[PDB]
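Q: Quick one: the structure is below, questions incoming.
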Amino acid sequence: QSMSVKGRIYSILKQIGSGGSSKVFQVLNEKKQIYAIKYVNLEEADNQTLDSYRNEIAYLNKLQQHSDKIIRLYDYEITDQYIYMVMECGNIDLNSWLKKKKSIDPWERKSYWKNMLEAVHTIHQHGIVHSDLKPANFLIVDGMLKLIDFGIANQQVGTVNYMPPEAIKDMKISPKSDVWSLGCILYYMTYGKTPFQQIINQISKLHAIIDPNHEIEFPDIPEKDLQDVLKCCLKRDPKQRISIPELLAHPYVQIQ
Ligand SMILES: CC(C)CNc1nccn2c(-c3ccc(C(=O)NC4CC4)cc3)cnc12
Ligand code: NA
Ligand code: NA
Ligand code: NA
Ligand code: NA
Ligand code: NA
């Protein structure tokens, strides 16, 4: 099964992902280069939804040039019936890599954290706050992490483990919200779980996340600097929580 995008032909290799009206495929082109093509069927999409999709594509096309920690978009084809997006193919999502993982080299972790900050910093400079950041939003490629999306288009997902307190109360958003989520990610990568993963019940979990007397646990570890990043990222009050530009200057990423 071959498909054609902007005149060029790509042989399918396998499906990777799915969605309501979205499919992702690993493909090869004429020169045997490998890409991921996303196909979105628009038949059943509202004006607002189309508008959410066109916005994200304009943002990905643009932000590409400002960081290589953002996934590559090589080309796209868009009609009233479909979108095809030719994008960079990664090695594995960060969430899958993290699930099937014994522990992490401290060096690797630091380096993956740097990449997450860079990518999210980039979108914040352009006025985008992602607001639903999770391990699945990052992709490993050549031992680097790349951000795969910006949170803008409509519609493993559902999880609330990464959701900041002020997103629970509010149901405007600030970049401090992405810093909480990134923080839970690095908590996972440090202690092997998210900071509320124990609370199986959903409603106790949401009440634990917002309640200023539920003290989050920070077991001691050799890297005092990583312990500190985490505590600064997981402050419940956005105005106390560390900012991205601050995180970029923190001993944890700069020192050694
Ligand atoms: C082959 C597979 C096991 C590992 N690779 C991958 N796993 C999961 C997702 N992957 C992509 C991928 C890249 C981008 C998008 C995507 O939909 N981005 C939105 C901005 C428009 C969706 C999927 C590109 N490569 C992958
Ligand atoms: Na580390
Ligand atoms: Na998105
Ligand atoms: Na959370
Ligand atoms: Na959690
Ligand atoms: Na940092």
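Residue positions begin at 1 at the first shown residue.
Heads up, the Cβ atoms here are built off N, Cα and C, so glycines get one too.
The ATP binding site feature in Swiss-Prot is assigned to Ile16, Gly17, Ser18, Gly19, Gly20, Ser21, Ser22, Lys23, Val24, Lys38. Per Swiss-Prot, active site, proton acceptor is recorded for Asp132. While the structure shown retains the original residue, Swiss-Prot records the mutagenesis experiment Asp149 to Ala (Swiss-Prot position 664) with this note: Loss of kinase activity. Among the sequence features in Swiss-Prot, the mutagenesis site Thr159 to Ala (Swiss-Prot position 686) is noted as follows: Loss of kinase activity.
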Q: Can you list which of the recorded positions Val24, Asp132, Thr159 have their Cβ under 6 Å from some atom of ligand 3?
A: none
Q: So of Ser18, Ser22, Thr159, which of the recorded positions has the fewest other Cβ atoms within 10 Å around its own Cβ?
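A: Across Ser18, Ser22, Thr159, these recorded positions, the one with fewest Cβ atoms within 10 Å is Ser18.
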Q: Is any of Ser18, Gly20, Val24, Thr159 (recorded positions) within Cβ reach of ligand 1, i.e. under 6 A, and which?
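A: If the test is a Cβ under 6 Å from any atom of ligand 1, the answer is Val24.
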Q: So for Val24 (ATP binding site), how many other CB atoms are inside 10 Å of its CB?
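A: Other Cβ atoms within 10 Å of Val24 (ATP binding site): 19.
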Q: Counting across all protein chains present, how many other Cβ atoms fall within 10 Å of the Cβ of the residue listed as 'active site, proton acceptor'?
A: 16
Q: Please give the Cα-Cα distance in angstrom between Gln155 and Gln156, rounded to a whole number; the 12 residues between them are not modelled.
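A: Cα of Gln155 to Cα of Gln156, across the missing 12: 13 Å.
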Q: Out of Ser18, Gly20, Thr159, point to the one nearest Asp132 (active site, proton acceptor) in space (Cα versus Cα); all of them are recorded positions in the record.
A: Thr159
Q: Just checking: Cα distance in Å between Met171 and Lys172, the two residues bordering 11 missing ones?
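A: Cα to Cα across the gap: 11 Å.
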Q: At its widest, how many Å does the recorded ATP site span between Cα atoms of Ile16, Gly17, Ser18, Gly19, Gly20, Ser21, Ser22, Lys23, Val24, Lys38?
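A: About 14 Å separates the two most distant Cα atoms.
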